[PDB]
Amino acid sequence: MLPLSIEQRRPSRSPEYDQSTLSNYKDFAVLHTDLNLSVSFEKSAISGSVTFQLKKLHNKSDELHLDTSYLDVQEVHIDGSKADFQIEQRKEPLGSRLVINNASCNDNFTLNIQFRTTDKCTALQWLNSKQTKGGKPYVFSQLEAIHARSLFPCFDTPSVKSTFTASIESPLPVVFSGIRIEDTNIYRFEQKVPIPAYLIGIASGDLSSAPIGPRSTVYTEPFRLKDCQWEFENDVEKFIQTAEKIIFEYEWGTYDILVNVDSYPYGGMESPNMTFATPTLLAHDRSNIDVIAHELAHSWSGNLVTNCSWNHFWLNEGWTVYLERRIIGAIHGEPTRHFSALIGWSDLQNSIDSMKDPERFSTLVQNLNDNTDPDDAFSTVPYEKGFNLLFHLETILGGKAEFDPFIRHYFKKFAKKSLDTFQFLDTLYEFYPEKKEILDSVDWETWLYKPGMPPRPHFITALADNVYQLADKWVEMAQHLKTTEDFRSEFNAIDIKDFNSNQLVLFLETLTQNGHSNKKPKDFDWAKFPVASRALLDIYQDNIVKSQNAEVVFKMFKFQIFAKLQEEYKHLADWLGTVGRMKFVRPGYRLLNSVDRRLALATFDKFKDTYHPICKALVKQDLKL
Ligand SMILES: CC(C)C[C@H](NC(=O)[C@@H](O)[C@H](N)Cc1ccccc1)C(=O)O
Ligand SMILES: [Cl-]
Ligand SMILES: [Cl-]
Ligand SMILES: [Cl-]
Ligand SMILES: [Cl-]
Ligand SMILES: [Zn+2]
């Protein structure tokens, strides 16, 4: 019942074809996937075999085509018998197609492929005994978006979802994105809800665990175990129950968290039954846990209901950001939800302003070919433009109460399936017959296919106003007060006593933006007011300078750089050797290079090999390499 230009862009058949896979997934049904693996720290390889139970769907070739990337494929059997196969030469950026002749007799058949990972594997990071805080080797995966094919041969598309079983042999503890079949050096798991390959998660190392709720356990290195338990144990069950009330019962069983090694490059990864989390989430006060509301919301938007291709990634991340903000809003109130959206708005702006090819990459729905790296399309746009389209819909349809019935209908309809934007729109229209005119007033063309910032909503700015006022006040007084004594008369620790970490982050951000009002048009620099910038750090030492929150600490370093306080460059350099999260590492190196390149390249050369392959790659070229 949707509008014409949408009708016009929609394919004749949904879900829309995924151009990022070399597999012939439309030709088969994947009924079950079993992983039988062995982890070798000695060789830094995972080897073994994957077994698929498949069903031919109906001049057939007839061939199986699977995705691989830098795998060593060793043998292939169908129904117990050796099957002819050939790997095609690599084509970037999608990899090496594996081609299998299936002379199998029946429509239903079993496919077994023996393989091992290689040194060029893009799915894993390996750490040796000397690299981990705790003294033993460690490995973990990160498969999103198309790295699963570098871990095992598969139909590597989010259109394909399958139950899994897994046996993993390792000389150290293993966690997996499934429920453990309980107790050895052989870890068995089951994932009884069908999942896409990109959600598979594995880690192995010196892991211990501790309960953080009635259905939640945290896993991490022993030295950090109790800190992690304290950080999560007061809040995780509350988050789950909050999400369940907004949507419906959580059906995955356990909700566990793996707090990864310091080289971990993302904030989190929503592997089912084992969220992967950055240790920089641990602040010792519980400031950063919304990253957990985020991964938790994925249980519904992403895991249960999945985007069919990377062109429609907004369905995953936009919904998740929307749901995440509903959780925090339900717990903390609307001003908190709106504050989070306000920070997200400025993240969106920066992302689009910093963009290479904004005309292409800032549209909500993407158009990747088979020549486009799906990475190249990941930005803040699917998150925040996605969120803003949903927030707009919430509003015009009558508010949370009117929208929540749709949310439940949507996640129920597509549970365990994959979909495209067009199917999302059909569902929206089928659900609101009485509201057809309101939905037809939505400029679907601008929201879905046009580049740039969408129309700006009217967020409640209550929790940011105090922050903006102070940053403005600091910008002004920097040009008026001279001696530190002067500053202490105007400012004191009292003025940020009520600032949470998000507010501190926004404050320090606004300062490098030199205020949130054009009183001083010129982007003058803090470098020329050392007494003020030094007084800042002094007066606010308790809450900013002494903070154990990596988010605030990072901003503190950045303010220090924007103010070119040279005596602090050393602490930035060394701190950067302590974290691996891209969000801090990449910008950190950009910051340090703009004030001391001889130190930035010296620092990188020192820590380069401690970072995740991805983070090392991007920092390498950030530093002109
Ligand atoms: C949005 C933030 C709360 C956290 C953010 N993480 C996510 O959105 C995760 O759920 C994503 N799985 C991170 C991701 C997406 C696409 C490709 C690679 C990695 C991150 O930066 O890690
Ligand atoms: Cl229709
Ligand atoms: Cl239209
Ligand atoms: Cl085999
Ligand atoms: Cl209606
Ligand atoms: Zn996410």
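We're sticking with Swiss-Prot numbering for chain A, so the shown stretch reads 40-97, 101-225, 230-671, in order.
Method on record in the header is X-ray crystallography, 2.0 Å.
Cβ from N, Cα, C; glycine included.
Here is what Swiss-Prot records for this protein:
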{"type": "BINDING", "residues": "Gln184, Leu185, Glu186, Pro311, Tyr312, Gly313, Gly314, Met315, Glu316", "note": "substrate binding site"}
{"type": "MUTAGEN", "residues": "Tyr244 to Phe", "note": "Strongly reduces the substrate affinity"}
{"type": "MUTAGEN", "residues": "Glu316 to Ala, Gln or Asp", "note": "Abolishes the aminopeptidase activity"}
{"type": "MUTAGEN", "residues": "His340 to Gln", "note": "Abolishes the epoxide hydrolase and aminopeptidase activities"}
{"type": "BINDING", "residues": "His340, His344, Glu363", "note": "Zn(2+) binding site"}
{"type": "MUTAGEN", "residues": "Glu341 to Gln", "note": "Abolishes aminopeptidase activity. No effect on the epoxide hydrolase activity"}
{"type": "ACT_SITE", "residues": "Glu341", "note": "active site, proton acceptor"}
{"type": "MUTAGEN", "residues": "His344 to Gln", "note": "Abolishes the epoxide hydrolase and aminopeptidase activities"}
{"type": "MUTAGEN", "residues": "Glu363 to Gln", "note": "Abolishes the epoxide hydrolase activity"}
{"type": "MUTAGEN", "residues": "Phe424 to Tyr", "note": "Increases the aminopeptidase activity and decreases the epoxide hydrolase activity"}
{"type": "MUTAGEN", "residues": "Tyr429 to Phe", "note": "Abolishes the aminopeptidase activity and decreases the epoxide hydrolase activity"}
{"type": "ACT_SITE", "residues": "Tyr429", "note": "active site, proton donor"}
{"type": "MUTAGEN", "residues": "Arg627 to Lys or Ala", "note": "Abolishes the aminopeptidase activity"}
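Here the features listed in Swiss-Prot are placed on the structure.
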| residue | record | DSSP (3 states) |
| --- | --- | --- |
| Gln184 | substrate binding site | coil |
| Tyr244 | mutagenesis position | helix |
| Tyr312 | substrate binding site | coil |
| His340 | mutagenesis position | helix |
| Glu363 | mutagenesis position | helix |
| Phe424 | mutagenesis position | coil |
| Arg627 | mutagenesis position | coil |
Legend entry - recorded positions close to ligand 6 - of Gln184, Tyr244, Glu341, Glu363, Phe424, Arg627, only those whose C-beta is under 6 Å away: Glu363
Inset, instruction - Rounded to the nearest Å, what's the C-alpha distance separating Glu341 (mutagenesis position) and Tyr312 (substrate binding site)? Just drop the number here, would you? - result: 12
Legend entry - Nearest-integer angstrom distance between the alpha carbons (Cα) of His340 (mutagenesis position) and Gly314 (substrate binding site): 9
Inset, instruction - For the recorded Zn(2+) site, enumerate neighbouring residues of the same chain (Cβ within 8 Å of the Cβ centroid of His340, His344, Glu363, site residues themselves excluded), in sequence order. - result: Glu316, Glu341, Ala343, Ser347, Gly348, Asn362, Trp365, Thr366, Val367, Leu369, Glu370, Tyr429
Inset, instruction - Can you tell me which mutagenesis positions out of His344, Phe424, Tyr429, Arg627 are within 10 A of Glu316 (mutagenesis position) by Cα, answering none if there aren't any? - result: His344
Inset, instruction - Measure the gap spanned by 4 unmodelled residues: take the Cα of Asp225 and the Cα of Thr230 and state their separation in Å as a whole number. - result: 8
Inset, instruction - Rank the mutagenesis positions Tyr244, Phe424, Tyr429 by the number of other Cβ atoms within 10 Å of each Cβ, and give the residue at the low end. - result: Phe424
Inset, instruction - Work through the mutagenesis positions one by one (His340, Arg627) and point out the residue whose CB has the fewest other CB atoms within 10 angstroms. - result: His340
Inset, instruction - Count the other Cβ atoms sitting within 10 Å of the Cβ of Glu316 (mutagenesis position), across every protein chain shown. - result: 22
Inset, instruction - Ten-angstrom check, please: count other Cβ atoms within 10 Å of the Cβ of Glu186 (substrate binding site), all chains counted. - result: 25
Legend entry - Contacting recorded positions, sequence order - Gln184, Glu186, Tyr244, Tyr312, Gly314, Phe424 vs ligand 1, Cβ under 6 Å: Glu186, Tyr312, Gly314, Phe424
Legend entry - Neighbouring C-beta atoms (10 Å sphere around the C-beta of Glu363 (mutagenesis position)): 23
Inset, instruction - Anything within 10 Å of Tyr244 (mutagenesis position)? Look among the binding-site residues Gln184, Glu186, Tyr312, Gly314, comparing CA atoms, and list what you find. - result: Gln184, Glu186
Inset, instruction - Count the Cβ atoms, other than its own, that fall within 10 Å of the Cβ of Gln184 (substrate binding site), considering every protein chain shown. - result: 22
Legend entry - Euclidean Cα distance (Å) for gap endpoints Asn101 and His97, 3 residues missing: 11
Legend entry - Listed mutagenesis positions among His344, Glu363, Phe424, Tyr429, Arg627 whose Cα sits within 10 Å of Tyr312 (substrate binding site): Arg627
Inset, instruction - For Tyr429 (mutagenesis position), find which of the recorded positions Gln184, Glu186, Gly314, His344, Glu363, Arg627 come within 10 Å, Cα to Cα. - result: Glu363
